[PDB]
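Below you'll find the structure, written out as structure tokens, and then a few comments.
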Amino acid sequence: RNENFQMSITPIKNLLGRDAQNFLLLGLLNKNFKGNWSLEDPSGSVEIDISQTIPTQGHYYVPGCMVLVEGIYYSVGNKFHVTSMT
Amino acid sequence: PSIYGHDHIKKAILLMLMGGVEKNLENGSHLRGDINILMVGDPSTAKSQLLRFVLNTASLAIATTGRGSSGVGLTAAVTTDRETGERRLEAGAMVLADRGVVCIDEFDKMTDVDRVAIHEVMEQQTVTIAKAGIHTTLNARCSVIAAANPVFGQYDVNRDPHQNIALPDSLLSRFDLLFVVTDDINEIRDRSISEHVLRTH
DNA sequence: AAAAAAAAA
Ligand SMILES: Nc1ncnc2c1ncn2[C@@H]1O[C@H](COP(=O)(O)OP(=O)(O)OP(=O)(O)O)[C@@H](O)[C@H]1O
Ligand SMILES: [Mg+2]
């Protein structure tokens, strides 16, 4: 319902067949059973790359909070290289 | 346009539908003029659909199944006319396709005996009937396209090509082009083909 | 004359 959003988000499960392309997605932020950072969606779940993430200041980024994730998928492994989070 | 990939197969079909000219010589007898193409591959790789498309788009073609045919009845038959009371030859499946193209499915499942009936046609493009007092040579200058499955359920790329194909080399040497197709699993191709097939439906 | 089922090799 936001005024700005009328770019469109993409479900997690639709990230399997594409790579080297930017995407926007949101979901629950938490830790997997292995111990890495993952995002959850009703469609599915992916992993998170944090090494080059610039977050929007003014928020308490805590596990269990919905976050808008922008980054580039990589099908070489399963790492979603996030470039910003808000 | 509804078949994804197989571009070289499409080019081969295009060149086969309008193949080269036949040659005749006062001393060299006769030279074959057209092209025959055989394809082998693991199941569910869109061979029969391409065969049906070639049937639909050709000027003249006849559909034939390996299991549902008999070689002796494929070329000619002996039938007694009810009016004249005499027996006359009835044209077989391949004779009707003179100057046309014949498509055969389940070729590797087709009986070995009748295979020789095909080889004769591949030899001089003429069938000879000598039975019940009729001695005639019938012209059949058609091209044949066939698709067959390997001996195993799926193609083994690590094995001898002769090992994977049940047909003897004697007739395999006749075909000008041999094509082997495999459905290699790749997520990019899987997504592309899934999008295409969903678009078609 | 040509297709289809049965028992023995
Ligand atoms: N590249 C493709 N584009 C579109 N449809 C395809 C493609 N590959 C396979 N198919 C689909 O696969 C299905 C299998 O078709 P078909 O039986 O004719 O294939 P085949 O490779 O000839 O298989 P078989 O060995 O069983 O005869 C079809 O419904 C066809 O639409
Ligand atoms: Mg098929």
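To match Swiss-Prot, the residue numbers of chain B are left as they are there, and the shown ones run 369-569.
The backbone N, Cα and C atoms fix where each Cβ goes, and this holds for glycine too.
According to Swiss-Prot:
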- B:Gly409, B:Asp410, B:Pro411, B:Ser412, B:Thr413, B:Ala414, B:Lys415, B:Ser416: ATP binding site (BINDING)
- B:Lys415 to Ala: No effect on MCM2-7 complex helicase activity. Loss of MCM2-7 complex helicase activity; when associated with MCM5 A-422. Reduces MCM2-7 complex helicase activity; when associated with MCM2 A-549 (MUTAGEN)
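Among the binding-site residues listed (B:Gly409, B:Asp410, B:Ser416), B:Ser416 have a CB atom closer than 6 Å to some atom of ligand 2, in sequence order. B:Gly409 (ATP binding site) sits 8 Å from B:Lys415 (mutagenesis position), taking the CA atoms of both as reference points. The sparsest Cβ neighbourhood within 10 Å, among the listed binding-site residues (B:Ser412, B:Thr413, B:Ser416), is found at B:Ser412.
Sorted by the number of other CB atoms within 10 A, the binding-site residues B:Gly409, B:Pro411 start with B:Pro411, the lowest. Surrounding the centroid of the Cβ atoms of B:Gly409, B:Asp410, B:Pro411, B:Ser412, B:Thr413, B:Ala414, B:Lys415, B:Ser416, where the record places ATP, the chain contributes additional residues within 8 Å, namely B:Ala515, B:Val549, B:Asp551. Residues from the recorded positions list (B:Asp410, B:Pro411, B:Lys415) with a C-beta closer than 6 Å to any atom of ligand 1: B:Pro411, B:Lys415. For B:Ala414 (ATP binding site), the Cβ neighbour count at a 10 Å cut-off comes to 17, with all displayed protein chains included. Around the Cβ of B:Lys415 (mutagenesis position), a 10 Å sphere holds 21 further Cβ atoms from the protein chains shown. Of all Cβ atoms in the shown protein chains, 16 besides its own fall within 10 Å of the Cβ of B:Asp410 (ATP binding site).
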